[PDB]
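Comments concern the structure below.
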Number of protein chains: 4
Amino acid sequence: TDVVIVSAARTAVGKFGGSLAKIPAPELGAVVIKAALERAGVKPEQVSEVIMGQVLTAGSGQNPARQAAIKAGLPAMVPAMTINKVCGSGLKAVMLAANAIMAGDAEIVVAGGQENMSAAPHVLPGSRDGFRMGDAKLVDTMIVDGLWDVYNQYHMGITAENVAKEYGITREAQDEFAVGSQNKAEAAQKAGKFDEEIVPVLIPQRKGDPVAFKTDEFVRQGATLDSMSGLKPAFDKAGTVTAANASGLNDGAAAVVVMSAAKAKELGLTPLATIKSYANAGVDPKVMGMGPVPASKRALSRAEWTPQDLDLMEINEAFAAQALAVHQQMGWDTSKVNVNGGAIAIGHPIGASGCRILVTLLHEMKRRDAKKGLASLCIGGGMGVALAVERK
Amino acid sequence: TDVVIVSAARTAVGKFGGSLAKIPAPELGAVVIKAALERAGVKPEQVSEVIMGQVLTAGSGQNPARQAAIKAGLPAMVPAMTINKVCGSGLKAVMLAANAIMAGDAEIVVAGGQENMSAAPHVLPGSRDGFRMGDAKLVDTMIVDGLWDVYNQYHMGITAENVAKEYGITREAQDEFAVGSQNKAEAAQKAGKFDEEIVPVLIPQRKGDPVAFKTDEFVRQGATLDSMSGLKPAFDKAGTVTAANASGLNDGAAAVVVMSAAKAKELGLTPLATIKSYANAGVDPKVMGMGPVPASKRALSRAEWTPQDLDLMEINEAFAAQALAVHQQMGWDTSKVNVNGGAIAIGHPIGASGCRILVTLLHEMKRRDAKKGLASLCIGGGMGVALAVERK
Amino acid sequence: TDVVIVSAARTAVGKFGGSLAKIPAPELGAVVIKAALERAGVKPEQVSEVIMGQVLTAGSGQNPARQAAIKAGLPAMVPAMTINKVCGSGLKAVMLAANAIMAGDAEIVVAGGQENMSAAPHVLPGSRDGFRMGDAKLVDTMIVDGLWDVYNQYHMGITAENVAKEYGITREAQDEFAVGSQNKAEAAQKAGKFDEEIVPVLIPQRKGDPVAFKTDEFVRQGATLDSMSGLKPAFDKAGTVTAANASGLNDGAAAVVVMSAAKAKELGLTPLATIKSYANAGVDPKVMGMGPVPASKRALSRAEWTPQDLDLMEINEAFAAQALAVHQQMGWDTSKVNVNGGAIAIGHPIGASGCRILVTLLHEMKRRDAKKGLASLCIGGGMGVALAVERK
Amino acid sequence: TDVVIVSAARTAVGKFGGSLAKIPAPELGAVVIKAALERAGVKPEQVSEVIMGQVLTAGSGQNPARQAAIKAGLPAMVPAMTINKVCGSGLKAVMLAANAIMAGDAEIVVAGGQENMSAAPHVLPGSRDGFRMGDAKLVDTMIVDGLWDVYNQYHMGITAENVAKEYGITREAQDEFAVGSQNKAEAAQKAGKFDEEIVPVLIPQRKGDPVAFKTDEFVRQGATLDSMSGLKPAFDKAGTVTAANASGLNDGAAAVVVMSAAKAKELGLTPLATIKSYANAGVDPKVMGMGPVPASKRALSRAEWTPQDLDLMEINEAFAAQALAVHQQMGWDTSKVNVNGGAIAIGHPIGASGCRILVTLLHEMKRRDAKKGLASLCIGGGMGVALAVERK
């Protein structure tokens, strides 16, 4: 069974504390689910299943993905499920949709991710037992559930330093990479390249009608090497990783509609692309930033493609240090990677990024008529995911 | 190709604040992952993927499934994913495993769930922005994320009252049903029926050795109707649901090892059962308790079986009110259902239950040489999942 | 013994979350203690005791008055004590200083108060027992310790509505009074009338050297009746008290140096004034705002003065509703009251306000050579304090 | 004019988390304020003022002394003020009362202290501004506000180790002192020596009438040297201070009624004693335990008494280490000091201890017909207070 992607939509990515800060992750998920379905020409009642990635769910309520589906106007008859494979979540959702379609378990699946990093709360562990004596800890759920390695008990930013050391990725190289990402996202924005893929979110106002938010507000305009080389290291005073060469903390959602090629044909729909292959992989948690290498190799092996066969790629930029090490290990043409900027510039709403880069990939493939594409992400805890698509 | 279950294991279920209260959920998952693989005779490095359900993840750290996999002895190369379909999680994990094998995405998958309801913490919504003037609320994550309907803003116990009203399930029938569950679990404990299934959890002590926890401590021996019929309703003063005719808040884990029948043959393993079919379904959130009906009907339809074909069933008993309405609607022989007792007696660790009842089902099927089996549960937010198994 | 006041100093009053918000209260106290002594020409070593009012002390550390004394450069041999009589605290400090000198217990006392309302934290009641299930409350210490009536369980602003209703103080009359207060404080600032009394506080900046904070930043310039009539009622939706006709929440400190007439004469110091009399009183908590009526009458009876003998008064403006009711009951000449503006315009750092208005009264008495003055304040929980001063 | 003490009452001292744990400090204060008035034969209406010490007031509500007075049945016309001189507070309250009376500001004053250490909550500093990113600390108010030196940032415990070093107070001398305090308290308990002074507190019961709490429950009966001499140092691993040779964390309240001798004669009342003198003193915070030395010397000089004139003394036992250093420097007869034991055994409710030891002193003086007595305590932050009393 061939699986196709018939539509793709994303929100603009919000700055930390920015335009999307007050909009719960399921509400952002609902925007994209509703829009993806309208773009596909698929009625909500024809949907078999919704699968949404969301990593930060403390106090979010029962099954965020169901909440998104119901807010999108899908009937109660359509079941949904929430998944968490850290940054891989939103791409893993598409893989699960594909597995389900191939197995005959589902016909039409909406798959993506949703995240509001702004709104994540603090948690009080042991609050049931009480605190008999001395000071106690209110823990940042964004950090502990999203950005902290369990096995080594340090920040993701330290894994990035481990990678920069292991693979010889200098500060200067990372900064040059980050300026490239800002510069590409700025040119893409100015050329109108995100216009089609972005679906507006209506932001309620104190007085008057709500206002659409529809622009990637985290992108820096006129970014230069100098504005970066002055910064100090964020995670280790002898380190290379700064706020400027790492992605941000952000808010957003993305979704695609997936179905069998036969279902699309039955419905008269023209696919955007066919799912060619996908894979996951695991690596040591200390170097999680390298997960895309074994995952992309496996996805490419399953597709029967070489890295040279690829026309375009979206490799998520959690840290310039790992993105460079990935490109070094893969050996592919870096001029075809993240051609409209990456997460350093656009932002990184963790559970949504996997699907956000796929949505960006698909829209650029059509614009330049590229045929073979790949999306891949690293994953905290030492994993990678990758997914290959082909256009006729 | 078809998908087989080669082994199955569960912890005993703990009471709220009871023997497992200090063992974090991924540690409980590690116990059953490790035991399932040992029982199957499968080496850690041969596993393709781990899928664990866990609903309450506030401050649990990055990707609880991965945490469980690593704690179990699985090498870094084995990727893992956490899912949340509320009570359906544990069984949906097995279904996702099956889709993956049938799609050729994975060969050997460990699937199940884990939950520690005792250790679920409070969180502080809005802590990020601050509380400029006025009091602030700590919210209980166990209630909000585990037991509270989003759409209707009430407890799961009110959905159970809605179902009792709609289907005419009386207080006396609920109590009689609850007593039956207790008395069956009692008989099973006395007869050693859980001895094979259960994997001990070693509980550290102030001093001395660790103590092995290996009995379902929630079970009430000597239960009688007179012990139940005087209780006051728990959720609505004019209602029918009590703490004696509903399950509890509980801790535990369960897992199975799933692979293709071809892979099992290559490895010389004899499966416990073949996965015959499975299905999800959505219903109104108000009557979420009824999810097993259209899920089990769809699973049966896919198996080409009638309800009368079944030899044994496990249907989760979140509330006697819903379990009884399910049996009323399915028409099946209730002397074949939950023969060793159900959740009312054993307990209900929410993310684990789905796989726990599967473990119990498989082990009893072997003892009775039952050929056709079905497990199903209801899901907060208005869903069901059902999975059918067949033994030669 | 005659007790004389030899010097007097205060900070500018900061806005809520404003220029002082990050300067803890004992550091604000240390500024005014140090400066009062310098203005008096009294060395730190000669001080017998420091008495500082501070109301909100949650997590402030041991004995905030001692912390002020030490940060001001006083030697460890100078003992100190903190007190709390809500808004009366900073004036009550002076009264206790006077009692001590009269009794022979002390020779030189620095008295006043200090308060940082911006920095008051939230508290977690019952944090040692834990919260077995459901929501728990983080309580605002500023509201509960500073602004909430214990006996009636409602805000101080409700006591102000009670007073407005009992004495027939209209919204329009409160708004006219508020305009008066803003306009007098504005005139006084433009005329340099606070120049002598205010001591600078140095505020650290992200760039460059500290900048002196030295102006009453809460004062609304150009206020008219129209700027008041647009606010809505702040505490009772059907009431008359708004943010604009009530004092604000503020930060600041004030202190005076007190000693016997003989001691001043021996030291060659010319006093600012002699303490004539003082008094406290108690009223029903429901109408605490009327506290200054029985306190002022008692202080006047002990002075052998009538209200018409006064040349100048400072009657703290907690709420226009109560300040008007007090003027109505005393029948004194309102043109002689708060001639440089009141707390509605300048702000109300609760534990410092009593000494703040005293410092303001003294400097204005000196400027126009008024001979008889009175300071009085109402106190949460149903009290008043008053203190009379006489200049040669 | 001279000032007399006409009555004295205390609660029994509660152990941490024991009998008084649920009774808020002002309810404890109310018990002793009411009883001290009934003992004195003074009508509540005739009281000029209430002064209560209370150190831990986070979330206690507006002006805990006023709350005590109101719960004691005193009318709204009687004003009240709360003070904080750490452990000095309850005796300093009596000193302020004496100052008031001598200055003619008051006629009749109820003075003492109240503390519930058990119920002291955790605070969340910075809660108003929020926690943009990162973990936040819940601070224990009992430690920070009660037990931690501000200047040196360490426990009162370390100040005791400083004292032991400076004055050569060994671990063996500390433990002997502690066993002596325990044994004397036990003897006094058995002999009925606290029966008159103690007022019962009614503890509400889950069913039935309340149960009186009337005994000093922290006192260890059958205490022996072997029970202390194997304990590990509590604060410094090369130190001498243990949990057995320091006081505990305790709950209770104490109050006396103070008036002029003239007022007492007019009312026909026989005083317990005359206040002979009092004094405060400041020392370096590092050795705050030595406070009673300069304070008791100054009080004795003001009385024109020598240490050898004293018939009985109560010197608060915060730590054996400082109590022994005080005895060494004063030169007095230790057989006349804490004759019924001290705080090591009875306990140390910080804000109430100062008046607690005074109440104890006065009752024992009457039984022995002692003529000259002194009460003194050390104060965190480097202070001492002392008060001398004489009987005809």
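We number chain A the way Swiss-Prot does; in order, the residues shown are 2-393.
Cβ from N, Cα, C; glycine included.
Counting only residues at least six positions away in the same chain, the Cβ atoms of A:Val56, A:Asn317, A:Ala319, A:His349, A:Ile351, A:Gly352, A:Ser354, A:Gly355, A:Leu378, A:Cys379, A:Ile380, A:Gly381 sit under 8 Å from the Cβ of A:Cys88 (mutagenesis position). A:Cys88 to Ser appears in Swiss-Prot as a mutagenesis experiment; the accompanying note says: Almost complete loss of acetoacetyl-CoA thiolase activity.
Residues or ranges marked as active site, acyl-thioester intermediate by Swiss-Prot: A:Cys88. Classification of A:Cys88 (mutagenesis position) by DSSP places it within a strand.
Swiss-Prot gives this note for the published mutagenesis A:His156 to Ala: Almost complete loss of acetoacetyl-CoA thiolase activity. Sequence-distant contacts of A:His156 (mutagenesis position), defined as residues of its own chain at least six apart whose C-beta falls under 8 angstroms from its C-beta, comprise A:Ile144, A:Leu148, A:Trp149, A:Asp150, A:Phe236.
Quoted from Swiss-Prot, the note on the mutagenesis of A:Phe219 to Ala is: About 50% loss of acetoacetyl-CoA thiolase activity. Annotation for A:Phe219 (mutagenesis position): same-chain Cβ neighbours under 8 Å, separated by at least 6 residues, are A:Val14, A:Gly15, A:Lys16, A:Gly19, A:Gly249, A:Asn251, A:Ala346, A:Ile347, A:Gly348. Reduced to three states, the DSSP call for A:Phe219 (mutagenesis position) is coil.
A:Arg221 to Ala appears in Swiss-Prot as a mutagenesis experiment; the accompanying note says: Almost complete loss of acetoacetyl-CoA thiolase activity. A sphere of 10 angstroms centred on the C-beta of A:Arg221 (mutagenesis position) encloses 18 other C-beta atoms.
Less than 8 angstroms from the CB of A:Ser248 (mutagenesis position) sit A:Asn317, A:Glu318, A:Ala319, A:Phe320, A:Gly343, A:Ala344, A:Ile345, A:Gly348, A:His349, each of them six or more residues away in the same chain. A coil conformation is recorded for A:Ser248 (mutagenesis position) in the three-state DSSP classification, outside any helix or strand. Under its mutagenesis entries, Swiss-Prot includes A:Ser248 to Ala with the note: About 40% loss of acetoacetyl-CoA thiolase activity.
Around the Cβ of A:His349 (active site, proton acceptor), 26 further Cβ atoms fall within 10 Å across all displayed protein chains. Marked as active site, proton acceptor by Swiss-Prot on the basis of sequence analysis: A:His349 (among others).
Around A:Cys379 (active site, proton acceptor), a 10 Å sphere centred on its CB holds 33 further CB atoms from the protein chains shown. If you look up Swiss-Prot, you'll see A:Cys379 (among others) marked as active site, proton acceptor.
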